[PDB]
Amino acid sequence: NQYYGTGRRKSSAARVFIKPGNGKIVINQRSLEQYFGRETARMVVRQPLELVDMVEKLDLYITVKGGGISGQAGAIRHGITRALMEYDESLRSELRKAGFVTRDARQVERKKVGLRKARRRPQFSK
Amino acid sequence: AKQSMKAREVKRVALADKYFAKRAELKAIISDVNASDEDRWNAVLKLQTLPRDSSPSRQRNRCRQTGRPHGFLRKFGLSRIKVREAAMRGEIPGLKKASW
Amino acid sequence: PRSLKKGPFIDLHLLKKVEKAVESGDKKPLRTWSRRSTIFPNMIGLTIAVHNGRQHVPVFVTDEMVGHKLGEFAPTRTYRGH
Amino acid sequence: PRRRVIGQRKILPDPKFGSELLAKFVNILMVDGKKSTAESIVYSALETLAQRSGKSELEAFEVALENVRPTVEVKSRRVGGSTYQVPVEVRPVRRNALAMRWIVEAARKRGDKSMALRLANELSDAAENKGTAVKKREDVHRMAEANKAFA
Amino acid sequence: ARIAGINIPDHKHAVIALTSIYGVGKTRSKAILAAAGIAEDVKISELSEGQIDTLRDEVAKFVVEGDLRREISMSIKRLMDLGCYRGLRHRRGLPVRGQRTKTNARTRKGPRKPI
Amino acid sequence: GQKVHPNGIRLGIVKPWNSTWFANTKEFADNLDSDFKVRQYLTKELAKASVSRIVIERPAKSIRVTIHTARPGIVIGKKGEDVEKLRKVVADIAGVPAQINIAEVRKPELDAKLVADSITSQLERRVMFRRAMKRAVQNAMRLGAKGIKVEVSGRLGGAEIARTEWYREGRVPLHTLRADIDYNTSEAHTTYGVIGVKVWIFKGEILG
Amino acid sequence: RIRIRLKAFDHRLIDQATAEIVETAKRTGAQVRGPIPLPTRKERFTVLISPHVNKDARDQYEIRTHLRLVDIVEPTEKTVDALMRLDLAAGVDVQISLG
RNA sequence: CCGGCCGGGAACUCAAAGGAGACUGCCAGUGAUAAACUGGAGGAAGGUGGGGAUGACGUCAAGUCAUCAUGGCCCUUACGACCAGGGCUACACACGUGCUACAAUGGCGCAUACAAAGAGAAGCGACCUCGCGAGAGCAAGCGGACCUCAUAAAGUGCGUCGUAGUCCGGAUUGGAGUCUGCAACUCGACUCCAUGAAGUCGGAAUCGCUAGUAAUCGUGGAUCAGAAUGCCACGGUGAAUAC
RNA sequence: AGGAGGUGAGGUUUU
Ligand SMILES: [Mg+2]
Ligand SMILES: [Mg+2]
Ligand SMILES: [Mg+2]
Ligand SMILES: [Mg+2]
Ligand SMILES: [Mg+2]
Ligand SMILES: [Mg+2]
Ligand SMILES: [Mg+2]
Ligand SMILES: [Mg+2]
Ligand SMILES: [Mg+2]
Ligand SMILES: [Mg+2]
Ligand SMILES: [Mg+2]
Ligand SMILES: [Mg+2]
Ligand SMILES: [Mg+2]
Ligand SMILES: [Mg+2]
Ligand SMILES: [Mg+2]
Ligand SMILES: [Mg+2]
Ligand SMILES: [Mg+2]
Ligand SMILES: [Mg+2]
Ligand SMILES: [Mg+2]
Ligand SMILES: [Mg+2]
């Protein structure tokens, strides 16, 4: 029995497949350490597993595409949370308490006319 | 714009379409690596004797209604003012203002 | 600048007028409007008045002016300070 | 600002020590979004400070923060056409923010060759009750005590 | 540590040190080092004299301070004597490659000078 | 000049397009030029006949013109004496075979283009602008419209200073997109100058 | 083995056209892969709205070229004749190829 | 054959079409039994969920007679028409808007990951050969979820420079060159070899910003034979503060 | 809701 989850971010998408195992991690035919150099990303991805003690019991395979390092980490975390909810459904009340069930919605605001950036209005002088 | 400007533009288009092949042959001769050093010189000699209006680089893109040189758009073939005027009335299919 | 393989640029209306004068010996000041043409060694020794925009500025071509553009030796806009 | 009450936003803790003051400090020190470089510099400075003072990195940072922390600040009241700078007590969150900002400014003004070394030296001086950060704190306290006559 | 009549600092690496000459840059320094079989992590010091001799021999293949400036001055004087537009701009102290003189011409105009 | 075109803003939702042909970048400019030429020819020829709209389609490299007008009898002729000539000239201009269709505009007082043209004709015939506007508003409100607005601007009554007058009857919601708004303009060229007329008509909101 | 690409400006008109084509294929044959939506071309233009000095005031228009693909695996002679036989309304262009 | 590549699948991202949903719908409290306000239950989003288009009678006799149309005045062997050259890019100056920077949160060298959105037929231009390099030659593919533009950069690891007008800064200048264009002198863009100015955080004063915002890093497109640090959009990292 | 005590650029022109 293989459980499934999907997560998204600003411009990324991550599919996560969970199986009962010994906690090994595979991401895009690679490893978490080789993929995410910064450990803040490792902390983000392992945060649900640190919150609920299921680290050494779930082997997961993850495919991710789009966005940056933080976006991919967030999408992976969301997919892992969805997979855990499908697995047990009793952890939703605790994950929502920490904010893992709720889905990121902040997006890059579009550029407008007359402004050098999204909100950076040009300099003013009489 | 001006009737004189439009006449100049149409005359230049006609000359370019008439002399396109002859100028292309001379350009190929000039760009050919294996060519006679005197034939390549005579090529430019003959090329510079042709009228200047017969070159695609001398014709400006104007509006087919007025002839405004600035603000021209190639897909619509009109100026920015005329494109907006046509779009607001519906003469251009699928050209609706949208937001994202 | 100009591509080396294409070669120097010169108008026939000046090339013919200078190649005739080479053998004619008519060293009277020639007049021309083509300031975009290069200077060939056969021109050396002649006086050419080139159109700067208002009138014709005379120039006596020397040996050191071969690869230089002809228009470089004719001022276009008058300036004398403020 | 004028009408609404601003709810705080969630701040992600740092992985090296699991704290939030360190995350706020690296956010303050970060410029142009170079959070990775800021975290590396802060980690190196904390390790140097710990190996110097014998304490842990978190304890050393906490004692330095406590030493830099002020208690009062001078602010303008403007009853009428008067520039009365009236002192008032400062919330602990703003105290921590001001202390971190002063530490960052002192480290930037330091003349060493590395920002990590500057920050470590400034933290050591703050823990030992010396440096431009504690001088700024003393100046603020002296101004408040001079304006103590204003409630 | 003396090459081409000038002195060269010893604490710097060879590539940086060779750039101190008028006419030698990073490319012409790396080429000389590769031709002479000298690495780039070494300084002017900690080296023998045959290496410096062959470095001077390889540098002699180029144009350096003694002849570099003479050629530049001769070209500038030739332009000025001929009277070309570029020579006239050099005479007047103005950009010669084609720029704007209405504003932002301080490099050739010199320091700011009011009326 | 701070208002947007209602017909241009309601193209996506309610209002249809006046040209429903498809092409690419290589053909768009030529098709637009040909459409402009044929529209200019038709609006210059059928001036007497009340013509409302001209739709153009280009399927199977042939041109299909559909004229919505209020005077089909005089538009067409006796037995095809004028429609055949119009088809021939349109085909000659476009370089492709042409098919012309005629549609009758019932209740001509409820069409913005026809009312604007009538007002322009009256203005160039020296009829009072206020009288013309009131007559048009009353007629359009009594034939079954939920709202009308008429505006006239520039050199009214032969005065030396221009002005902008307008009348409203009912409701004309311009900020509502689902509302069926019919809007058009017209220009009158009198000896005193140029006068502009704008007409807005409301025909009820649309659901779908 | 026969592929037809339909481009249009109206997602309803193109849907009607592809539905008619699918009905014709199901009548004169079978084994239709079904209509597959292809990426829509969003071509955007930005123009000025004033004939004089006004830069911050602009209008942004867009064109949404919708695209559909239909694949047929049993192209009988009558099916091909009917496909060439039938014509569609304006605003939709159909390209037919074997592959 | 280690590349979804090849049989194969309708599960997934995703491509688009049609729908559900977020509407103060509930709970508790306050409130004039009301409108209405505070919290939380669920929920992806809670109070306009975020952003954009949409800009009310009207002022500024505001701007455009040079987009265009047009009342009136003006010349009709010239205020009209054609061509060559030059100019619109001048220069003792003063002003605004922006780019590069003044340096170690850095420069330089090697190695190595993660994107989005768009253009392409007088076009985009693989692979290969040559040139250190802009680029030159043969020549596929693509009217385009296929092919090209097109390697994303900042980022990370390993080293060097060790606070100096510096291995920062590239201005200006000389020479040798490439591309487009009949024709790069006055005036195009880019490459190489050198030259390496002023500048070390900036006075009175002033500008933008309350969240994926500011700041910073790249990418694409319109214009265009060629010519943006401008303009319009895209994403990557990513804040502090609001008594 | 009643009574009592204070309380504002210190100045800064013309069009
Ligand atoms: Mg601007
Ligand atoms: Mg302004
Ligand atoms: Mg005209
Ligand atoms: Mg051009
Ligand atoms: Mg220039
Ligand atoms: Mg508007
Ligand atoms: Mg509204
Ligand atoms: Mg709530
Ligand atoms: Mg005025
Ligand atoms: Mg004028
Ligand atoms: Mg100008
Ligand atoms: Mg380094
Ligand atoms: Mg090579
Ligand atoms: Mg790096
Ligand atoms: Mg440098
Ligand atoms: Mg160099
Ligand atoms: Mg705001
Ligand atoms: Mg270009
Ligand atoms: Mg951005
Ligand atoms: Mg007075």
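All residue numbers given for chain D refer to Swiss-Prot; the residues shown span 2-152 in order.
Every residue, even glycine, has its Cβ placed from backbone N, Cα and C.
Under the heading of mutagenesis, Swiss-Prot lists D:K36 to A or E and annotates it as follows: Defective in ribosome assembly. Among the mutagenesis experiments that Swiss-Prot reports, D:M116 to G is described with the note: Significantly decreases affinity for its own mRNA.
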Rounded distance in angstrom between the Cα atoms of D:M116 (mutagenesis position) and D:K36 (mutagenesis position): 14
Close in space, distant in sequence - D:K36 (mutagenesis position), Cβ under 8 Å, 6 or more apart: D:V27, D:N28
D:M116 (mutagenesis position), number of other Cβ atoms within 10 Å: 19
For D:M116 (mutagenesis position), the three-state class that DSSP assigns: helix
